[PDB]
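K.L.:
Submitted below is the structure of interest, expressed as structure tokens.
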Amino acid sequence: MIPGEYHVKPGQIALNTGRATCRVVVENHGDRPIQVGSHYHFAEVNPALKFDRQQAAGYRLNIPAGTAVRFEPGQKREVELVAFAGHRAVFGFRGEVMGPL
Amino acid sequence: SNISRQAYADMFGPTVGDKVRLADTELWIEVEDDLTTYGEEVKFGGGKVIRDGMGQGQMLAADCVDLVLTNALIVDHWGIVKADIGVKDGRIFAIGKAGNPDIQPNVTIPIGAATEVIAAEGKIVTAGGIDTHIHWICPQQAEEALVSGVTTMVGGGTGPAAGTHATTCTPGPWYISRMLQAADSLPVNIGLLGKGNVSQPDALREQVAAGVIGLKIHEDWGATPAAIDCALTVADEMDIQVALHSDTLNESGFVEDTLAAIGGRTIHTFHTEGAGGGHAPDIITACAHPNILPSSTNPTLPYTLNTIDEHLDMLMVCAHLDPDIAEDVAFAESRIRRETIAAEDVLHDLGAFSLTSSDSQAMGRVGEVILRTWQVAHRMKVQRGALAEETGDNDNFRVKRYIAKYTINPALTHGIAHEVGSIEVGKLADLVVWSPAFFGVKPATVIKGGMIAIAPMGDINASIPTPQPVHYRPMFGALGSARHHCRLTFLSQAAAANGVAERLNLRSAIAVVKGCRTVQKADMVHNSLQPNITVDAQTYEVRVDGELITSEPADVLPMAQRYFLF
Amino acid sequence: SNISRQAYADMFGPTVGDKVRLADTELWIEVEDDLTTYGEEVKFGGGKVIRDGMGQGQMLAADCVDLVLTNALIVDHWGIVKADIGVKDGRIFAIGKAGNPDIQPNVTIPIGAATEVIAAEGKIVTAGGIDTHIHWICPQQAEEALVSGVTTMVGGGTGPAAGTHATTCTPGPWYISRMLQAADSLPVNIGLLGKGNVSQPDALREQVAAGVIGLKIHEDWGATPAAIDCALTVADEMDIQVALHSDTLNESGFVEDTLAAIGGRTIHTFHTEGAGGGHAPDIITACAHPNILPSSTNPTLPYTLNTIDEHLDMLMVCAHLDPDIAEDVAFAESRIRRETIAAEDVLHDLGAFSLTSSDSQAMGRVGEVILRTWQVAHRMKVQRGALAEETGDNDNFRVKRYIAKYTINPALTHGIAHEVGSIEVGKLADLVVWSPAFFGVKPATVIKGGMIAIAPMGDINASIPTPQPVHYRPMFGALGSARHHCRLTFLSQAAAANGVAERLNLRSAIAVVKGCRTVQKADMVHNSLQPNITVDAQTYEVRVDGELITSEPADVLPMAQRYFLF
Amino acid sequence: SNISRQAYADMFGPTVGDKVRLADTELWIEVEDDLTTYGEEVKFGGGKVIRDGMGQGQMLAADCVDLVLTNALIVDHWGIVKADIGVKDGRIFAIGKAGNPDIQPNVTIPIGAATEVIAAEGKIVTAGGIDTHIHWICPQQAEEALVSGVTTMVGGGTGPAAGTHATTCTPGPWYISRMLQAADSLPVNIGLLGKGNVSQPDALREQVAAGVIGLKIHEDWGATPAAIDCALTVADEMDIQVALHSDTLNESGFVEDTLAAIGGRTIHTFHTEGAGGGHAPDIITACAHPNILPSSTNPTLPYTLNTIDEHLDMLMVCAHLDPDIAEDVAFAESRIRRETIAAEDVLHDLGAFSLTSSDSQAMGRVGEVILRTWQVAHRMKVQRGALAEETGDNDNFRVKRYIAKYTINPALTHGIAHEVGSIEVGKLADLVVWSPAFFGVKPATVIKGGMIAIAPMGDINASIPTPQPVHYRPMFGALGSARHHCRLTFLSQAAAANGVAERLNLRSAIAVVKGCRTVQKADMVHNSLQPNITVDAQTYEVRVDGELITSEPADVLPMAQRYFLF
Amino acid sequence: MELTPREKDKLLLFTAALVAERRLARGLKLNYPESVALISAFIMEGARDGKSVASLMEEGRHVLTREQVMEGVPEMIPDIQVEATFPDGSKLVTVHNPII
Amino acid sequence: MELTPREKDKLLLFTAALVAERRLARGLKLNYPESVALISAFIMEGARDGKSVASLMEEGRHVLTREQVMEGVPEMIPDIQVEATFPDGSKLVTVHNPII
Ligand code: NI
Ligand code: NI
Ligand code: NI
Ligand code: NI
Ligand code: NI
Ligand code: NI
């Protein structure tokens, strides 16, 4: 008997189903660590991360909401992206789009 | 990607199919639905979702909510579902999927620059409790009730005076006006009850015109057929509720005579079991009538081993009785009956009794209305098993039936359900946030009108809000004008029309009661049973359709010694 | 039928001829009259008298009282009688026989639907105390005083500042305005005193016009003949009282010079015995003059074994003195004299000294004004026996003489007797209810303006108001607007006329002082003696008509270690 | 005549040339000037100077001050001098020689009938502290701050909600309006910060128009270049300040990118060292720019032995992080660096860091802003010796440099220096009186708007204010309307013009912020250094002009275990 | 701890009892407040142990005797009442004429 | 004494600990509030003695064991936090999973 205990049924949850995704090899050329959030518009991340910015347009990381992917200096890794939904209008970040797409 | 159900639970709280035990009871709820889109849940923090251009949009204040309760597990009379709660203008705006429409799918609750966030993942959110049997013996009762999760208090009194010690009545225009002014200082919604014991209609109309939302008929002021008839007549013409505490001595007649005087007109019977007052020994039979809205007071809930012993002595100090005077003690034994005390618990489980209240400082515990309602649920599950209405391997229906007893049902009974009583869009944002381990016992947050009014708070000089000592302290929603703006003083339609709020210069928001005469037993959510109940005049045995209704006294209960320091 | 006197006493409280000892003192009062009709007493409870059609009538609010104190034993300067007290509109309506004229005889106080009931059978009811020597050093002094039974506080100050520590003066328009605004937050009636030490009349008029009801002449600001004359001149033209604390150092002249400066004009002399301040060593001789209204401060009341020891050290911190500087300590011994300290008690017993006050936190105890007045009465009965005015085998006259010292006399002295000071019809309902065993020590209920403001209250979550812990907690009469409606801020006729209440936007009820210049020693109820008193310049011996006036120091007193936890 | 310097010191407090050690630290101040005329000092008490015709004149209220602080030792950014302080209309009237011009020479501060006196001889008087990094997590933070000596609080929040736990933001019009109303109940001056993280200008303008005096950019809401640029644009057009907490994750760019987004526009950087938040690991380099007004939060001040251990765990609960999630803990070590923590202390000593704040209940201690600032001063004197600017054998310059960090500098940074921030004529009378032995730790008196608001107070029923127990209790300046009159709610010029105070029916005095865009590093009193500072990306070593900047951790500090009970 | 107002209120009673407890140890005759506090705290600990209401109603009359309190104190206390959390929730214990 | 609000608040914690301390002495299994209060007071006295934050973070996990508290109590307390004045000023002590 543990007060307020959960009884979670076993299994798994599939995230962001039915949406376009792509994989991109990313590399941190900066000398300081960089950590990216789940919903941050990837194409506008820190300029020290080298990758095909053209492919990541309108995409975000395909990771559980609220989590992040860290890149230590010199770190190189392949990440999976998932397309933004809703109106697909990007406002903010580095201010590179500030509009639909 | 993919995430296991356990990690998911730990991150966003339980989802469809997962069960959670309520506090240390044997009650288990199961998430019936989840309104989110997996992978699109909103979470607050560094690097999390609710940030500019991401889970937070570019809309102006008018186009987004003021407060958002993320990943909440709602427990209400209508469902036990996972969803986000949006609050706007102090009222429940929506129950859906919060986020930014610019980049997220299925957003029904927009988050913007003007949105504050309360993280409810892993928490249970419920409406604020509503106690309709308050004795205004002291103002300190409000904080006590608020801390327990009760956001609305209806009753009567003028302070620690003999009349109030015994009855829920704010006698006349002067005391009503004074108490209405004092109500602005309290952090809970308030409605007042006047003294309804009079055989002259005008003496009642004045009180209603003065501001009361109901009248209390109490035997200590004479609960005679003439008084009852008079109160119900004015109640019928002014759209206010009548609360009854009948003639225990059977002086003017038996239960059947009182029922006759009522004549099928709407009436809320206080402590229907009878220990707290009423015709000896069959006042309990009232629960069988369609016009009676029956409630229990809390010291008899649930039936335990120390119940009877404690009661004989409590019933003395309250009614202003004398142990030496035989007549003052002879009815004590006629008023406290093990037989009806045990049947009461069962009657709640069946939906025969529809409300729970306290009877604050007059044979009731103001801070234990929620606590005791769940203790009865636990005990009934333990003894009677699953309810005929249960579906699935959970106690979801029993939970909906019992939570309705101190939320929506009390609101319907007193004509305030248009403002409070449940989590439904348009209703005042009186919400309580609980941690599953402390459900029903100690709230994590108590929200009034869209502002946190009281919450546990640690060392004020600490580097974070969590260090010890942690005890409940008043927040901004309980301060001066912010409080006035987040609380409601309920007036009668007559008082409202007469300009009472302006005349007394009341500072809080004003609400008006309506629909007090049209509610009937059939309108009590999940608790509309009208049993063919009988009480044996000699053995005091309670019977429904001939079968004996009874239960065994508990020796130990959950939500007791594990949580309290004293 | 018939009922024995003892059973009667236990049911309705004592009647004519019965005696009751006050607390644990040697003082006994005897009921002089009972205004009831035997067998027709009103009692509240289940099956009792106050019920519809019985002891409760059918009259509208305008034709019945709001509150009724049943079977009260009144102790006041005018009598010690048993009767019912009716309160209407926050004021004493009547003192008679409560009930329903429809079926009961001799009813002068009608009980209706709008009437609240306070059961006072077996209780003593008295007017609220009035302390006219308050130093506003901290706001916390109000609750302390209220709990002791003092409902009105007159004094001056701006908080814990050197000037206020030493004197009862709210200096000038700005501080007066500020303190008047702060007064709305306090649960007691308040009147302010300004700094009266100036030789320029306009500097005083401004203060009175700003709102003060009196001026304090204090030696720390220079109690010179010019200052005194100036204050009395403005007092005479503005109808306000002057409180004096004379030149202890005899710097500008001796007591006879100050008296000469006063010139027969009305004046209230603070701590007339002198320990608390005044010409050394004969300021006490002032009590012989018809224009002097003399009062004592409480630490010297009554004369006990630890009195002198405690005093030498207390008189230092107060006046801002220095034990190293010889001149700062040489007069300490000239100011604290066993001789005058012992005579003071006797002078009160004789009616030479007419008032008792505290001198809060400046050589006085704010919560012990009532307590110490009765301790002096007890000690004087023990030493001197019955007073020449006593009749019967009781202490009724001595009780009337002493209760007047902190009720009606202070009200007469400061021009507020038209509003407060005693239980008389038309006066504000500031009443205190005591249980005989705790009389003078700890009140059962403290009523302000017709609403209970503070009372002992037990566990808030308890099933009744009596479980432990029981300590004093603020009630509805002390909350926001209800408080504003139940308290009075006293203004000067000039301030009232000038629209000060409207300009500062004062929220409480306003009263105006009048009759401050016409009161004289002969007007002090039961305390109008003008003795031919002398003080020996060397031995400090006090003599009235040549005979030596003295008393012995007490080693143990009632109303002390039996009632307090610390 | 003649008096020795020691006796003089004991009577009127220290004079020119005398030194006083601050509390139990190694810091010594020396009186630089004394504005009195020897033998003409004003002293209050029986037989003392301030009496009618002597040190007190015959002038009317308009021609004399309301309050006079006698023989005060002022410690401020402009000097450490002995003088009298005159307060009139709640504002600093003069700093000179108080008295009566009729008989005394060189009187610049006239004392009259309307003047209250506060004896400050032997006491240190300073301006009230100003904390600009408040998280409104609970209202109880105000009393805590007030007791410590902080009279003004600037920050944002809506109560104990996730958003406020993490950030200083009162989100949108509704919450801003509500918090502005709640502010009237608090005894400190208040200014609110809105949520500045938006890429849509109108969402910000609304908040400023609603009433905020600044906007907080917090990484938890997304501190992106677009958000920053947007906030600064509106800040520039509305004359409000921006507080920043940059992108620690380096997600949108490094420190140099944020600095680029700022584009030389004025900005107040919160916790510039970085432990409390900011680009890892070089956010500290911001202190080198002319447009950056840098401040520290207090838990890292000063560097001690338990600093690092305590920090790893504190940085979790605040930001709503998870120790299991690697990414949630990997940056903890990148955020907490011994290297920058040690450099910070030195940077303050040099004037590179200009302000100190708390970061209340979100990695900061609300009641330790003053305390910790002096602990850093003590530690720096101990380690680095005298400052290059010191003159004489004292620490006067170091004291002026450090006191400016929590008084005038915070006031300049937020555009309120015209009202508060220092003891200069015309400024609000927010003053704190300290006893040298408790300087920086426990105030003797805290004055708000010319009225004592909180002070140590002993037994309320005692014969004097000094008996035990002595703890801080609220005074008259903290009561209802008196408080409203003695506190300021700061509005933006837009809100003021829009009639927000009238619309929300705000009761307190209103002030308006201005000059937020024109202040630069060169304007920070005594702290305008712009060092050529670098941080090694790997070793995290801080270097100014190539030399290594560091300090040793303290094992024991003054103003700690000798003064506190826990 | 999440202490409610009622739990904090009982801390006041417990602390009042500590005062009386020590004075009784010194051999002093207890006064009114000291007696009520001492007997009340006894009952609270009784409930904590799980003793029944019936048991405490009896045991509470044997905490202090007439020779351990000041003159007149037993008559000033016709009864004593206190509530505490028993295994089966909050209950009220009334002790009539506790001092004899 | 000049006690600030924070010092007075800690007096409440200390007093709550006195309650638990006695019940444990009686041999009762401590509940939730009693446990948090007992372990918290231990840490405060630790700081008063001058023990380091690191030392207390460890010693605090050995105040009460799983067999000395009621069922479910160890899981209701994933950690305990308290601040006190150390020789080097106020510090925060976090004790993770204090009861095992
Ligand atoms: Ni009832
Ligand atoms: Ni009731
Ligand atoms: Ni005096
Ligand atoms: Ni005085
Ligand atoms: Ni920050
Ligand atoms: Ni912060």
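Note that chain B is numbered according to Swiss-Prot, with residues 2-567 shown in order.
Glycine residues also receive a Cβ, built from the backbone N, Cα and C atoms like all the rest.
According to Swiss-Prot, the feature Ni(2+) 1 binding site maps to B:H134, B:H136, B:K217, B:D360. Positions annotated as Ni(2+) 2 binding site by Swiss-Prot: B:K217, B:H246, B:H272. The substrate binding site annotation in Swiss-Prot covers B:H219. In Swiss-Prot, the entry for mutagenesis B:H134 to A states: Abrogates activity and reduces binding to nickel ions. The structure shown retains the original residue. Here the residue is the original one, but Swiss-Prot notes a mutagenesis experiment at this spot, B:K217 to A, C or E: Reduces activity 8000-fold and abrogates binding to nickel ions. One mutagenesis experiment named in Swiss-Prot is B:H219 to A, and its note says Reduces activity 500-fold and increases KM 1000-fold. Resistant to inactivation by diethylpyrocarbonate and iodoacetamide. Annotation of the mutagenesis experiment B:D221 to N in Swiss-Prot: Reduces activity 50-fold. According to Swiss-Prot, the mutagenesis experiment B:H246 to A carries this note: Abrogates activity and reduces binding to nickel ions. Among the mutagenesis entries in Swiss-Prot is B:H312 to A, noted as: Enhances thermal stability above 50 degrees Celsius. B:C319 to D appears in Swiss-Prot as a published mutagenesis result, with the remark: Reduces activity 20-fold, but increases KM only 1.9-fold; optimum pH is 5.2. Reduces binding of nickel ions. Resistant to inactivation by iodoacetamide. In Swiss-Prot, a published mutagenesis experiment is listed as B:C319 to S, annotated Reduces activity 3000-fold, but increases KM only 3.9-fold; optimum pH is 5.2. Reduces binding of nickel ions. Resistant to inactivation by iodoacetamide. Quoted from Swiss-Prot for the published mutagenesis B:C319 to Y: Abrogates activity. The mutagenesis experiment B:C319 to A is recorded by Swiss-Prot, whose note states: Reduces activity 2-fold, but increases KM only 1.7-fold; optimum pH is 6.7. Reduces binding of nickel ions. Resistant to inactivation by iodoacetamide. According to Swiss-Prot, the mutagenesis experiment B:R336 to Q carries this note: Reduces activity 10000-fold, but has no effect on KM.
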K.L.:
Just to verify: the residue among B:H136, B:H272, B:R336 with the fewest other Cβ atoms within 10 Å, which of the recorded positions is it?
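P.N.:
So among B:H136, B:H272, B:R336, the recorded positions given, the one with the fewest Cβ atoms within 10 Å is B:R336.
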K.L.:
Using C-alpha atoms only, work out the spacing between B:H219 (mutagenesis position) and B:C319 (mutagenesis position) and round it to an integer in Å.
P.N.:
13
K.L.:
Tell me, by DSSP, whether B:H272 (Ni(2+) 2 binding site) is helix, strand or coil?
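P.N.:
The three-state answer is coil.
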K.L.:
Have a look around B:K217 (mutagenesis position) and count the other CB atoms within 10 A of its CB, chains all included.
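P.N.:
I get 27 for this one.
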K.L.:
Reported as an integer number of Å, what is the Cα distance between B:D360 (Ni(2+) 1 binding site) and B:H134 (mutagenesis position)?
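P.N.:
So the alpha carbons of B:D360 (Ni(2+) 1 binding site) and B:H134 (mutagenesis position) sit roughly 5 Å from each other.
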K.L.:
Return the single residue from the recorded positions list (B:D221, B:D360) that has the minimum number of other CB atoms within 10 Å.
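P.N.:
Candidates: the recorded positions B:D221, B:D360. Fewest Cβ atoms within 10 Å: B:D221.
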K.L.:
Specify all same-chain residues, apart from the site residues B:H134, B:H136, B:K217, B:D360, whose Cβ lies within 8 angstroms of the center of the Cβ atoms of the Ni(2+) 1 site, ordered by sequence.
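P.N.:
So the extra residues in range turn out to be B:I135, B:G156, B:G157, B:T168, B:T169, B:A244, B:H246, B:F271, B:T298, B:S358, B:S359, B:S361, B:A363, B:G365.
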K.L.:
Residues other than B:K217, B:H246, B:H272 within 8 Å, Cβ to Cβ centroid, of the Ni(2+) 2 site?
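P.N.:
Along the chain, the qualifying residues are B:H134, B:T168, B:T169, B:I218, B:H219, B:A244, B:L245, B:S247, B:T270, B:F271, B:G277, B:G278, B:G279, B:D360.
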K.L.:
Around B:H246 (mutagenesis position), how many other C-beta atoms are within 10 angstroms of its C-beta?
P.N.:
25
K.L.:
Taking Cβ atoms only, which of the mutagenesis positions B:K217, B:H219, B:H312 fall under 8 Å from chain C?
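P.N.:
The answer is none, since no candidate qualifies.
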K.L.:
What Cα-Cα separation, expressed in whole Å, is found between B:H312 (mutagenesis position) and B:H246 (mutagenesis position)?
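P.N.:
Each residue's Cα considered, B:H312 (mutagenesis position) and B:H246 (mutagenesis position) end up 18 Å apart.
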K.L.:
Taking the Cβ of B:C319 (mutagenesis position) as reference, which residues of that chain separated by at least 6 in sequence fall under 8 Å from it?
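P.N.:
B:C319 (mutagenesis position) has long-range Cβ partners B:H166, B:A167, B:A363, B:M364.
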K.L.:
Across all protein chains in the structure, which of the mutagenesis positions B:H134, B:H219 has the highest Cβ count within 10 Å?
P.N.:
B:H134
K.L.:
Do you see any of the recorded positions B:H246, B:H272, B:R336 whose C-alpha is within 10 Å of B:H134 (mutagenesis position), and which ones?
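P.N.:
Checking each Cα against B:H134 (mutagenesis position), the hits are B:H272.
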K.L.:
Within 10 angstroms of the C-beta of B:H312 (mutagenesis position), what count of other C-beta atoms is obtained when all protein chains are considered?
P.N.:
25
K.L.:
Measure from the CA atom of B:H246 (mutagenesis position) to the CA atom of B:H272 (Ni(2+) 2 binding site) and give the result in Å, rounded to a whole number.
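P.N.:
Distance between the two Cα atoms comes out at 8 Å.
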K.L.:
With DSSP assignments reduced to helix, strand and coil, which class does B:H219 (mutagenesis position) get?
P.N.:
strand
K.L.:
C-alpha of B:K217 (mutagenesis position) to C-alpha of B:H246 (mutagenesis position): distance in Å?
P.N.:
8
K.L.:
Taking a cut-off of under 6 Å between Cβ and any atom of ligand 1, tell me which of the recorded positions B:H134, B:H136, B:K217, B:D221, B:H312, B:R336 pass.
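P.N.:
Qualifying residues: none.
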K.L.:
Give the distance between the Cα atoms of B:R336 (mutagenesis position) and B:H136 (Ni(2+) 1 binding site), rounded to the nearest whole Å.
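P.N.:
Per the Cα atoms, B:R336 (mutagenesis position) and B:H136 (Ni(2+) 1 binding site) stand 21 Å apart.
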K.L.:
Going by DSSP, give the three-state secondary structure for B:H136 (Ni(2+) 1 binding site).
P.N.:
strand
K.L.:
Please report how many Å separate the Cα atom of B:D221 (mutagenesis position) from that of B:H246 (mutagenesis position), as a whole number.
P.N.:
9
K.L.:
Got a sec? Which of B:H272, B:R336, B:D360, the recorded positions, have CB under 6 Å of any ligand 2 atom?
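P.N.:
Near the molecule: B:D360.
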